[PDB]
There are 2 protein chains.
Amino acid sequence: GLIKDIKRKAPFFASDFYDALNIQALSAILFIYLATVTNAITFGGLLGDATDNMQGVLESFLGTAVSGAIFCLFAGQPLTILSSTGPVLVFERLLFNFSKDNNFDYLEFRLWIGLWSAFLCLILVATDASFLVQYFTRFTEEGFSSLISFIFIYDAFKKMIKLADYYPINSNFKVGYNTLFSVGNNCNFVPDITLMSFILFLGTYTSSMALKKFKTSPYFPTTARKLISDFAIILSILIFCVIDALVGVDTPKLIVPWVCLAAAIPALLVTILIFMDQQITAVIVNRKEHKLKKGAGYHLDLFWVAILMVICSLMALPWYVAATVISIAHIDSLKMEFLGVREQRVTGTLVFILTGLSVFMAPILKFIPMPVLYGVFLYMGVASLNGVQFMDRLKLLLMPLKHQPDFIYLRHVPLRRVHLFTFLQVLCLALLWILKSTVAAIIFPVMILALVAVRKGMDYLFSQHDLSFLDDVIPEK
Amino acid sequence: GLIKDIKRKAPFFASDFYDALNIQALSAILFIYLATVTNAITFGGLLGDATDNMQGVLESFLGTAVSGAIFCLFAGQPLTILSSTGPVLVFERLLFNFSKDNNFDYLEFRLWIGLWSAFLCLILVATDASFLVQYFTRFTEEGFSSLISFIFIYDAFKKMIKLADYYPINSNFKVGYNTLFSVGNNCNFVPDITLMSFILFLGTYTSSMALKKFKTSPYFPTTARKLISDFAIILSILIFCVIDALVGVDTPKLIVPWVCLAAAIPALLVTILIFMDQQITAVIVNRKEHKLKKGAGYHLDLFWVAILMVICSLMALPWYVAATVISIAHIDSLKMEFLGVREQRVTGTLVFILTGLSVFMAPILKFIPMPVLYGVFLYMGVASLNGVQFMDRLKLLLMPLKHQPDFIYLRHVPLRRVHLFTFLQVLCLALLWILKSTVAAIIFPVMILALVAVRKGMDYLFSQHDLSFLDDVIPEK
């Protein structure tokens, strides 16, 4: 079982905490704190349909406070961050309407939804959770990484067109006094927030992507160039924090404070997706490209999420599976120069402690504008697909032929097969995009099992292949 | 005289017009048309203090219509563009106040100001106009090129802080009906133009500088990449033209339609600066870096500006000396790949014909926003100091030492002298900056003769020098 997994993760606990005093370890904490407290508040409104008051503190903060805290001590590379996700949210919209017809119970119904689903998860940690060596082999693991990035980028722009529809421009001026507002007439709609917002938003993407490319620019000293190429995101929030302060217009800103066996069959459903989400939020984090790691825990974290599932279910707290875009944005920061990454254990868990400090003099977090935080979402989206192999060939359709690729000797004669392979890979994303639009994400791995099905169709046209995992840069000499 | 100069410029007239059918020759016309009709309208307001009605057409358009037209047929590399400039404008503020105490004559006084100044210019074309080989030798000709660029960039930002002070933000909202405007109360000041304006302005600089750097990016076909890297500026105006159209807020936009001998001594003054402006707006355009040119006319253009001086003086039209930033932005466009530039004669003179077409269905030029045209000023400012030598060393103070310079063997042992030389060159710009602030630009070459004076002070610390002209890239092998 997980005893063979906990045996190799055990002799590293003292080696990690004394590896966490570096300066850039401070960078990733207050960055991802700003990401997580944004990702907490942006789902607290969406989940705020069902669970309305229930406490003198909003439960989505205290939920993600303890759930990552007990996780990211050590959980089999705890570089991953637990938070809430897409499919669990849309399921609870369904389950609230499935319990809107008064099946005697709603929240206590969710208990026996949550309790037996952990029990099914405790059977799955006992039997086997290992699908790596024949299912997720370098196709449809970028093919999901490069699709959940495209949703998270598209979720960024959607959260501002909703902002633009909440702050509508009058678009009729230069005359003067004809747009008085007053239960009034003709002018009950705001000016000049949304035009300010796209300055901050497009700025802090163009700022943050500039200071990361600043690392190669020679026009500053090197040992300070590394210090600015790692504090890049946080002061890009600070620069546009005070530009919001100088320009006296406001904006949205952060503001922080028979029953049982019928509950078996939806617990049969949620233990599928929470299981299936955990692997693909792990196999992209494992990622042999991220060189010189110090362990790979697949069972105990899946055992860890079952432990926190019953304490979240008992206290009416939302179920929390590992992240996919924030974790690959986490471990972007924690790396030297390639020469390995890290194994920092406190940076993964200080971010939940500072999340646990709910107020932390909340006026110090009140004058951060909300649209600058959508920009650092769009930076984490675009930078999440940096090192994937699939983008290096989707930008090869547009690349004319008399140019240089990377790998040698095995696809230089089938040049046309490259253009055929990625077009097949682009083709399956369009299926998964439009099935995400309908109600088919609650059955979540059906866009993964059908996604890995065409990997078996690839076996009918076979040759030598460097289209396989554990092999990213090969010098051959 | 100029007979030896007109003798070599004569055997090229038929060679130029048949050299003007290329596609990128169309690019530079409608770009610089948009620059010149902006530079006409932006001085027509400033000169609009004195000459108020005087015609059913604004005289600043028809002024720059004919004055570049008869010039840029052929005038000794007519790549330069005539327009109005700084020092002539501030002189006419002085002369209007010098004639505000009713010295019997204002406009007809300017006749005998203009007429004898041309007569003094006709003596100076007869005697000698050749100061090259001992005064403007690669120091203080970048030293003026890299200073008039810094004024033109600083003039761009100043024209929007004036725009921001004309459209002031209320900066007090989210409540609602407390800011009614009504001879009213508390709300007689506009919203949401100036926040729109900095989107267009910073955008069309970041857009235009991106599409010029697009030329090296492989992710598009090459023979279309050259077509987009030369239409870069004009459609960057078009892209942000329609973004202004979609976003329904307006902005400022383009909207086009005893006496004699006392007049000797100011005509003694203006024939200094108009003479002195012409050389430094020519020696930066001559520029042996711009390889493989086909002539160098120094006398006949100075004879040409005297011809148009009397027709401008007779019709009450402003005096028009050659440009310094637009001309180096002109000949940026007209170049192949380095491999020479051009000798196009119609592109320099079609731009005044289209300027001469004043209306040209002026509603087709009415919905171009004025703040996108300040952006293409700031692009022409920053790109004017591209190839200067002085910026390549002012960005060497910030460059730490274990790095690569360009030239070999003569300043690699005096590394410290490089840091001393440019600091001396930075020092004289600060003198010229603060003397430009006071009333010392009307005596304009006193910041040039004192500028070339420290070139003689350089002779006391002499060695071998590659700090000299006609020598820019040297392979030495």
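Here chain B follows Swiss-Prot, giving residues 445-626, 682-756, 779-858, 870-1009 in order.
Cβ coordinates come from backbone N, Cα and C, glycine included.
As recorded in Swiss-Prot, the features of this protein are as follows:
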type: MUTAGEN; residues: B:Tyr477 to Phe; note: Moderate reduction of the sodium-dependent ion transport activity
type: MUTAGEN; residues: B:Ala494 to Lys; note: Prevents membrane targeting
type: MUTAGEN; residues: B:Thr802 to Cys; note: Abolishes transporter activity
type: MUTAGEN; residues: B:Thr845 to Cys; note: Strongly reduces transporter activity
type: MUTAGEN; residues: B:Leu1002 to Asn; note: Partial loss of interaction with CA2
type: MUTAGEN; residues: B:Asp1003 to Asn; note: Abolishes interaction with CA2
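Where Swiss-Prot records a feature, it is marked here on the structure.
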residue   : record               : contacts (Cβ under 8 Å, 6+ apart)
B:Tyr477  : mutagenesis position : B:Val883, B:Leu886, B:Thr887
B:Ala494  : mutagenesis position : B:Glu536, B:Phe540, B:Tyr550
B:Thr802  : mutagenesis position : B:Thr524, B:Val842, B:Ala843, B:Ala844, B:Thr845, B:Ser848
B:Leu1002 : mutagenesis position : B:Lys809
B:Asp1003 : mutagenesis position : B:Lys809
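The distance from the Cα of B:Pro756 to the Cα of B:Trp779, across a stretch of 22 residues left out of the model, is 38 Å. Secondary structure at B:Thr802 (mutagenesis position), taken from DSSP and collapsed to helix, strand or coil, is helix. In the deposited model, 11 residues between B:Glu858 and B:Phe870 are left unbuilt, and the Cα atoms of these two flanking residues are separated by 5 Å. In the deposited model, 55 residues go unmodelled between B:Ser626 and B:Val682, whose Cα atoms sit 7 Å apart. Taking the Cβ of B:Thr845 (mutagenesis position) as centre and 10 Å as the limit, one finds 26 other Cβ atoms among all the protein chains shown.
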